[PDB]
Amino acid sequence: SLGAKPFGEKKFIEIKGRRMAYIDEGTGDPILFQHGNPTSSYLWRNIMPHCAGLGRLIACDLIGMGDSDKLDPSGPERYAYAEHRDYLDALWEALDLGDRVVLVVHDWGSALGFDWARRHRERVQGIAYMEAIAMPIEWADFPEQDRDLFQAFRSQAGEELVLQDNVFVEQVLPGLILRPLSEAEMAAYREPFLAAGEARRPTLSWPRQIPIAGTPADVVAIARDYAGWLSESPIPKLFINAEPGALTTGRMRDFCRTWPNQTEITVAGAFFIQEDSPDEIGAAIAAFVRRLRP
Ligand SMILES: [K+]
């Protein structure tokens, strides 16, 4: 069902000197749900109940996001992919996940999770993904009506748009969900970013990390490495496809459709599809996990 209540209360672990927040419920092998930009563990609140009793249900808040600590001092060089990965790799190590891990990933959670899966492939039981950053892309892969905004985030204008106007929380997120979010849901998504200034830097650094036309070179190389690995890996995969979808003209989807040992389902939504079809997504993930854990 829908609803504004979080799935569980947050726990905290200290990572490299900062507190990271996460949800961890139940017993068994883990099902790891990883949000992206500009969301948090809250994104999964109506999906995780569908997996009750299938294992340990975990949803981490990326550093600087959700209820996780900010990285102070912050500025133009803070919250790159590589820094997020350092914090997330250490958090997932500290959670004692075992070697039968199911990943459920979305948006930048998929770039972090795909890379983690490549480096820890001997421990990964299955991968469910949606709105994946599956490979390096080009500006032509964005619908024409979206290009100006993402070019602006990656220009000097992005600082005013995000640090001052908070447009990723206030405009992009609700604009890429067909259902209008409630005031309570918007308050949950706004909370980590209430303060003008560097509190909002994670939501600007993320669009400045999308691997587009070869830039940034380090994320492009990371995505090339996990794209090649995923295209030949025998790990079970669940590709959740959205209709009508958003922010893509289809080339990445056609690449994902070449990946091995994969089941594809289609659900209704634009980009943050968890807010339009949580029951469809949750039921699909639960069926996938039940097949992996008979
Ligand atoms: K619910």
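For chain A, we keep the numbers from Swiss-Prot: what you see runs 2-295, in order.
Header lists the method as X-ray crystallography, 1.6 Å.
The backbone N, Cα and C atoms fix where each Cβ goes, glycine too.
Per Swiss-Prot, active site, nucleophile is recorded for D108. Counting only same-chain residues at least 6 apart in sequence, those with a Cβ under 8 Å from the Cβ of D108 (mutagenesis position) are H36, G37, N38, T40, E132, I134, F272.
Under the heading active site, proton donor, Swiss-Prot lists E132. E132 (active site, proton donor) has a Cβ environment of 27 other Cβ atoms inside 10 Å.
Within the same chain, residues at least six positions away from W109 (mutagenesis position) with a Cβ under 8 Å of its Cβ are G37, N38, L63, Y82, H85, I134, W207, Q210. In three-state terms derived from DSSP, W109 (mutagenesis position) belongs to a helical segment. The chloride binding site feature in Swiss-Prot is assigned to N38, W109.
The feature domain 'AB hydrolase-1' is assigned by Swiss-Prot to 31-155, with sequence analysis given as support.
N38 (mutagenesis position): 22 other CB atoms within 10 A of its CB, across all protein chains. For the mutagenesis of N38 to D, E, F or Q, Swiss-Prot gives this note: Loss of activity. The structure shown keeps the original residue.
In Swiss-Prot, a published mutagenesis experiment is listed as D108 to A, annotated Loss of activity.
Record note (Swiss-Prot) on the mutagenesis of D108 to N: 58% of wild-type activity.
Swiss-Prot documents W109 to L as a published mutagenesis change and attaches the note Loss of activity.
According to Swiss-Prot, the experimentally introduced change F151 to L, W or Y is described as follows: Increase in activity. Using a 10 Å radius centred on the Cβ of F151 (mutagenesis position) and all shown protein chains, the other Cβ atoms total 18. Secondary structure at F151 (mutagenesis position), taken from DSSP and collapsed to helix, strand or coil, is helix.
Under the DSSP three-state reduction, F169 (mutagenesis position) is assigned to helix. Within 10 Å of the C-beta of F169 (mutagenesis position) there are 24 other C-beta atoms, taking all protein chains into account. Experimental mutagenesis at this site is recorded by Swiss-Prot as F169 to L, annotated: 31% of wild-type activity.
Long-range neighbours of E244 (mutagenesis position) (same chain, six or more residues apart, CB within less than 8 Å of its CB): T267, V268, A269, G270. As a published mutagenesis entry, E244 to Q appears in Swiss-Prot alongside the note: 38% of wild-type activity.
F151 (mutagenesis position) and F169 (mutagenesis position) are 11 Å apart (CA-CA, integer value).
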